Amino acid sequence: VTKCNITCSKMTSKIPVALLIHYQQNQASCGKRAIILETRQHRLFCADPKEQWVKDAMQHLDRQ
Amino acid sequence: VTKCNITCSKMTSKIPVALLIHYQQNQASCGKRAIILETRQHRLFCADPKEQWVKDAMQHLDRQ
Amino acid sequence: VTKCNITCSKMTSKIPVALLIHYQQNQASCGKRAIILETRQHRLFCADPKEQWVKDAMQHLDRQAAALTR
Amino acid sequence: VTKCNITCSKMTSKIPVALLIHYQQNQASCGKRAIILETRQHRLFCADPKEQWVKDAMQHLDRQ
């Protein structure tokens, strides 16, 4: 169940915390972890959780 | 952009459009076109754009 | 799991199931179970889970979401 | 004929309006006014309409 569907190949770069309303990660069966960032406009972006700014952004997004 | 970022591979069955709040296609460099659809509850699916219902949903979503 | 914030006092009579797009229950902390129904217009209503129509409505909704998993 | 249906006790600190998707006041028969706030993630909170961020929140949603 819940196989890898939506995933990431290459990752974006910094996206201002002000624009993010949400995140989710891809499915564990996808392999590497990819963070799916969602803008207020509901644009979806792929981000590398290994990045400080992504860690940073999840923190804030959770801490709200 | 230059390379394949978000993409998906498991193509759903017709999802009622009421439930939908956004779509975005993957990048050309991903090869095959795939539509990432997002429901109101924020679940992500993958849609085959060859299907009329998908074309219809994107046109509708665009009408907004 | 948490404190009780939103709760229900007077319950709403049957709503045509076609108008319903979502439900959730209050918190266990609250005591009595209350179902919060959301309509297409996104109005929130309080319904009594002891009522067959609310049970039917939750199953309908859950079946919808289930179908989407495939 | 119109009775107190949903209402709530504990209020909430200024929630980012970008997370809000909906509001509704409680019924007049509940007594004091409380605003029920719904987030993108569809969580439900109570807000005090005397606070300016709540009024602001309501006006924004009204335009949304």
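We number chain B the same way Swiss-Prot does; the residues here are 29-92, in that order.
Cβ coordinates come from backbone N, Cα and C, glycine included.
Database features, via Swiss-Prot:
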MUTAGEN   B:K60 to E  Dominant-negative mutant, reduced binding to integrins ITGAV:ITGB3 and ITGA4:ITGB1, no effect on binding to CX3CR1, defective in ternary complex formation, integrin activation and fractalkine signaling and suppression of leukocyte recruitment in the peritonitis model in vivo; when associated with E-61
MUTAGEN   B:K60 to A  Reduced binding to integrin ITGAV:ITGB3, but no effect on binding to CX3CR1; when associated with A-61
MUTAGEN   B:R61 to E  Dominant-negative mutant, reduced binding to integrins ITGAV:ITGB3 and ITGA4:ITGB1, no effect on binding to CX3CR1, defective in ternary complex formation, integrin activation and fractalkine signaling and suppression of leukocyte recruitment in the peritonitis model in vivo; when associated with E-60
MUTAGEN   B:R61 to A  Reduced binding to integrin ITGAV:ITGB3, but no effect on binding to CX3CR1; when associated with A-60
MUTAGEN   B:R71 to A  Loss of binding to CX3CR1 and ability to induce chemotaxis but no effect on binding to integrins
MUTAGEN   B:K78 to A  Little or no effect on binding to integrin ITGAV:ITGB3; when associated with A-83
MUTAGEN   B:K78 to A  Little or no effect on binding to integrin ITGAV:ITGB3
MUTAGEN   B:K83 to A  Little or no effect on binding to integrin ITGAV:ITGB3; when associated with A-78
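The mutagenesis positions shown are B:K60, B:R61, B:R71; of these, the one with its CA atom nearest the CA of B:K83 (mutagenesis position) is B:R61. If you measure from the Cα atom of B:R71 (mutagenesis position) to that of B:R61 (mutagenesis position), you get 20 Å. Chain C has no C-beta under 8 angstroms from the C-beta of any of the mutagenesis positions B:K60, B:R61, B:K78, B:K83.
Counting only the Cα atoms, the space from B:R61 (mutagenesis position) to B:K78 (mutagenesis position) is about 9 angstrom.
Looking only at the mutagenesis positions B:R71, B:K78, the densest Cβ neighbourhood within 10 Å occurs at B:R71. Between the candidate mutagenesis positions, B:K60, B:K83, the densest Cβ environment within 10 Å is the one around B:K83.
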